[PDB]
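Novice: Okay, here's the structure, questions in a sec.
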Amino acid sequence: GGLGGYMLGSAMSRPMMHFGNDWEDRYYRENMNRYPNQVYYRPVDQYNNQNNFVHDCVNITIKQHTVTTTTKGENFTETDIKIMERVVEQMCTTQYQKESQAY
């Protein structure tokens, strides 16, 4: 992620997400193309519970996406970070589910 050990998953379909209010739903519809469609992570063998994996997958993926987006001149607000937190969490979850069923 700038220092080693993370791997990049295949791209996943962006989910329909409902955020519980009109303004965030509209915001989401308009801004969702700006958020990742793939996750960075560390091998599944290296975590105790899916909970950690997910937590880690999320901060690292988002932080790296933030460096590549920022270099390009545009910035994420706190709302961006919040939403990104949720959707990257679901995607990391699908990723854990997928990598662990390696049997």
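Note that chain A carries Swiss-Prot numbering, so the residues on display, from first to last, are 123-225.
Backbone N, Cα and C atoms are what each Cβ position is placed from, and that goes for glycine too.
Pulled the feature table from Swiss-Prot, pasting it below:
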| type | residues | note |
| --- | --- | --- |
| MUTAGEN | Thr183 to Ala | Accumulates intracellularly |
| MUTAGEN | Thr199 to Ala | Accumulates intracellularly |
Novice: So of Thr183, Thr199, which of the mutagenesis positions has the fewest other Cβ atoms within 10 Å around its own Cβ?
Specialist: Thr199
Novice: Write down the Cα-Cα distance for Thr183 (mutagenesis position) and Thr199 (mutagenesis position), rounded and given in Å.
Specialist: 17
